[PDB]
Amino acid sequence: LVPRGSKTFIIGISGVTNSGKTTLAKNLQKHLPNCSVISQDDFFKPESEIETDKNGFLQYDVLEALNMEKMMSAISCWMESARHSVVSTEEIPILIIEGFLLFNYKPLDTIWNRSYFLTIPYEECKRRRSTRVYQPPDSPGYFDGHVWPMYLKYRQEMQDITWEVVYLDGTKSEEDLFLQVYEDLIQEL
Ligand SMILES: NC(=O)c1ccc[n+]([C@@H]2O[C@H](CO)[C@@H](O)[C@H]2O)c1
């Protein structure tokens, strides 16, 4: 027999800011066995390593703002743990990686067994963004001056993507999105 324990199923949830990515990941995780979640936002660099543009906007919404080597190390640590998560006697451990900037990171371009992408239009995204507090906070004009233009850059970067993505309407309710993804996912596992 082919030894078990080495298989994993990795799900990517990306999408624009404030589109429900973290909540979706957590709702899926509550309904999937032996499932972990890694969040991209846990890997931002310290503000001293973050550059500022001509107009004084901090450059957070770009891969250079993230310690992606550290995030890879976290993925690898999950994989090591996953190999011991099922006692020997297939139950395939699940990882959900969720973050606003995943699908343009080339070292991970072959990791994704399923990929979802949450979308919300400009107006509602801006509204939702204004309800959240970041550290540091959004400066005046930050949405138009940085967040949205960087999101558009990301979407254009994804124009030549080498795997399939399922795009989701992030204006749908949390339960609606959970059920849609769960219905898809349980056919892929
Ligand atoms: N998590 C952070 O330290 C941080 C700092 C400044 C801005 N952000 C915003 O987080 C979003 C990703 O969820 C990006 O759009 C950043 O602007 C995060």
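Residue numbers in this text run from 1 along the chain shown.
Keep in mind that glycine also has a Cβ here, set from the backbone N, Cα and C atoms.
Here Swiss-Prot flags 15-23, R128, 132-134, 172-174 as ATP binding site, drawing on experimental evidence. Every protein chain shown contributes to the tally, and the Cβ of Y134 (ATP binding site) ends up with 13 other Cβ atoms within 10 Å.
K21 to A (Swiss-Prot position 16) appears in Swiss-Prot as a published mutagenesis result, with the remark: Loss of activity. Annotation note: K21 (mutagenesis position) sits in a helical segment as assigned by DSSP.
Mapped onto three states, the DSSP output places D41 (mutagenesis position) in helix. Taken from Swiss-Prot, the feature Mg(2+) binding site covers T22, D41.
Here Swiss-Prot notes a mutagenesis experiment, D41 to A (Swiss-Prot position 36), with the remark: Loss of activity. Neighbours of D41 (mutagenesis position), defined as other CB atoms within 10 A of its CB across all chains, total 13.
According to DSSP, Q135 (substrate binding site) is assigned to coil rather than to any helix or strand. If you look up Swiss-Prot, you'll see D41, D42, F43, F44, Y60, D61, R129, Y134, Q135 marked as substrate binding site.
Taken from Swiss-Prot, the feature active site, proton acceptor applies to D41, supported by experimental evidence.
Here the residue is the original one, but Swiss-Prot notes a mutagenesis experiment at this spot, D61 to A (Swiss-Prot position 56): Loss of activity. Classification of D61 (mutagenesis position) by DSSP places it in coil, neither helical nor stranded.
Of all Cβ atoms in the shown protein chains, 18 besides its own fall within 10 Å of the Cβ of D138 (mutagenesis position). While the structure shown retains the original residue, Swiss-Prot records the mutagenesis experiment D138 to A with this note: Almost no effect.
Counting every protein chain shown, the Cβ of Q135 (substrate binding site) has 6 other Cβ atoms within 10 Å. Reported as a whole number, the C-alpha separation between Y60 (substrate binding site) and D41 (mutagenesis position) equals 11 Å. Between the C-alpha atoms of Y134 (ATP binding site) and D41 (mutagenesis position), the distance comes to 11 Å. Those residues noted as binding substrate (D41, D42, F43, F44, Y60, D61, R129, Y134, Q135) have their most widely separated CA atoms at a distance of 20 Å.
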